[PDB]
Amino acid sequence: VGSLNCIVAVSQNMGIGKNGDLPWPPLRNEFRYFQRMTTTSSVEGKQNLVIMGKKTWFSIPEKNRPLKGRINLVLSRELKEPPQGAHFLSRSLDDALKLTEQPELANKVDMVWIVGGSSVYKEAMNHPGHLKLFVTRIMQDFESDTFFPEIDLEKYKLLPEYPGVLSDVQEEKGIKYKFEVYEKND
Ligand SMILES: *O=P(*)(*)([O])(OP([O])(=O)O[C][C]1O[C](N2[C]=[C][C]C(C([N])=O)=[C]2)[C]([O])[C]1[O])O(*)[C][C]1O[C](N2[C]=NC3=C2N=[C]N=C3[N])[C](O(*)P(*)([O])([O])=O)[C]1[O]
Ligand SMILES: CCn1c(Sc2cccc(OC)c2)c(C)c2c(N)nc(N)nc21
């Protein structure tokens, strides 16, 4: 199994969701970028795995589920099986990651992408090890009911460039946003 990564899009006041949807109106290229980053392997004959909490899964439009060309794994202690359309179910982040080391998954999985929500991000961010955060900065405040955890810039370095990620500002529907990559290794 390769890289462990988080990917998120966040507002200026650290917002990631509101009422089970994004705080902002849909941004076409942000969706494209999320799709491109989580799908693209760098290891022939392998697939990336996406790990998300239950609320995150159900927040994706049913038509868009499962995230195609990726192995879809949902985190939940209440569910007894994977949701309709999902591939795997685990009862914790550790278990999910433990699960990648099984004869089954071990040789099929390139990158692992945590795609939210807050609690999943928090646990990954605070766990020792090599981790990147792919952060889309939505450059306004938006009304939100769930937030991205604190990024500790003592451990997470903002990268000055990263291949296949743009460095300038984008804008859709009057909303400016930028892509960022942070790395820690501890
Ligand atoms: O953590 P969750 O997925 O839900 P949260 O934090 O409320 O997120 C949903 C909101 O945020 C948006 N969003 C999601 C990802 C990225 C993103 C962005 N802008 O990039 C935005 C969505 O649109 C929503 O508005 O789910 C909570 C349930 O999942 C289970 N959970 C989380 N973590 C674990 C876990 N189960 C087991 N282990 C772990 N580590 C829990 O399920 P339960 O209650 O046990 O059945 C949580 O309830
Ligand atoms: C495209 C919006 N979006 C989303 S919601 C979404 C995800 C995939 C498909 C989809 O179809 C409308 C919606 C998530 C979970 C997500 C994420 N973790 N990181 C970034 N940078 N963007 C994200």
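Chain A residue numbers are taken from Swiss-Prot; in order, the displayed residues are 2-187.
Just so it is clear, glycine is given a Cβ too, placed from its N, Cα and C backbone atoms.
Some features that Swiss-Prot has for this protein:
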type    : residues                               : note
DOMAIN  : 4-185                                  : domain 'DHFR'
BINDING : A10, 16-22, 55-57, 77-79, 117-124      : NADP(+) binding site
MUTAGEN : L23 to F, W or Y                       : Decreases affinity for NADP and dihydrofolate over 10-fold
MUTAGEN : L23 to R                               : Strongly decreased affinity for methotrexate. Decreases catalytic rate constant 200-fold. Decreases affinity for NADP and dihydrofolate over 10-fold
BINDING : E31, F32, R33, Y34, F35, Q36, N65, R71 : substrate binding site
MUTAGEN : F32 to R                               : Reduces catalytic rate 5-fold. Reduces affinity for dihydrofolate 9-fold; when associated with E-36
MUTAGEN : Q36 to K                               : Increases affinity for dihydrofolate about 3-fold. Reduces affinity for NADPH about 3-fold
MUTAGEN : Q36 to S                               : Increases affinity for dihydrofolate about 2-fold. No effect on affinity for NADPH
MUTAGEN : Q36 to E                               : Reduces catalytic rate 2-fold. Reduces affinity for dihydrofolate 9-fold; when associated with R-32
MUTAGEN : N65 to S                               : Increases affinity for dihydrofolate about 15-fold. No effect on affinity for NADPH
MUTAGEN : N65 to F                               : Increases affinity for dihydrofolate about 3-fold. No effect on affinity for NADPH
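Known features from Swiss-Prot, placed on the structure.
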{"residue": "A10", "record": "NADP(+) binding site", "CB count, 10 Å": "23"}
{"residue": "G18", "record": "NADP(+) binding site", "CB count, 10 Å": "20"}
{"residue": "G21", "record": "NADP(+) binding site", "CB count, 10 Å": "11"}
{"residue": "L23", "record": "mutagenesis position", "CB count, 10 Å": "20"}
{"residue": "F32", "record": "mutagenesis position", "CB count, 10 Å": "13"}
{"residue": "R33", "record": "substrate binding site", "CB count, 10 Å": "10"}
{"residue": "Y34", "record": "substrate binding site", "CB count, 10 Å": "21"}
{"residue": "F35", "record": "substrate binding site", "CB count, 10 Å": "20"}
{"residue": "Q36", "record": "mutagenesis position", "CB count, 10 Å": "15"}
{"residue": "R78", "record": "NADP(+) binding site", "CB count, 10 Å": "9"}
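A C-beta separation below 8 Å, combined with a sequence spacing of at least six in one chain, links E124 (NADP(+) binding site) to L94. By the rule that a residue counts when its Cβ sits under 6 Å from some atom of ligand 2, the binding-site residues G18, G21, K56, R71, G118, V121 yield nothing. Reduced to three states, the DSSP call for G21 (NADP(+) binding site) is coil. Ligand 1 lies under 6 Å from the Cβ of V121, out of the recorded positions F32, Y34, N65, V121. When the recorded positions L23, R71, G118 are compared by Cα distance to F32 (mutagenesis position), the shortest distance belongs to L23.
On the backbone, the CA of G18 (NADP(+) binding site) and the CA of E31 (substrate binding site) stand 15 Å apart. Of all the binding-site residues listed (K56, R71), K56 has the fewest other CB atoms within 10 A of its CB. Counted over all residue pairs in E31, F32, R33, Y34, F35, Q36, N65, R71, the record's binders of substrate, the longest Cα to Cα distance measures 18 angstrom. Inclusion criterion for the recorded positions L23, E31, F35, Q36, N65: a C-alpha placed within 10 angstroms of the C-alpha of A10 (NADP(+) binding site); this criterion is met by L23, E31, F35.
In this structure, the C-alpha atom of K56 (NADP(+) binding site) lies 19 angstrom from that of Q36 (mutagenesis position). Between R78 (NADP(+) binding site) and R71 (substrate binding site), the C-alpha separation comes to 22 Å. Mapped onto three states, the DSSP output places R71 (substrate binding site) in coil. Closest in space to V121 (NADP(+) binding site), of the recorded positions given as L23, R33, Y34, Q36, is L23, taking the CA atom of each residue. In this structure, the CA atom of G21 (NADP(+) binding site) is 15 Å away from the CA atom of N65 (mutagenesis position).
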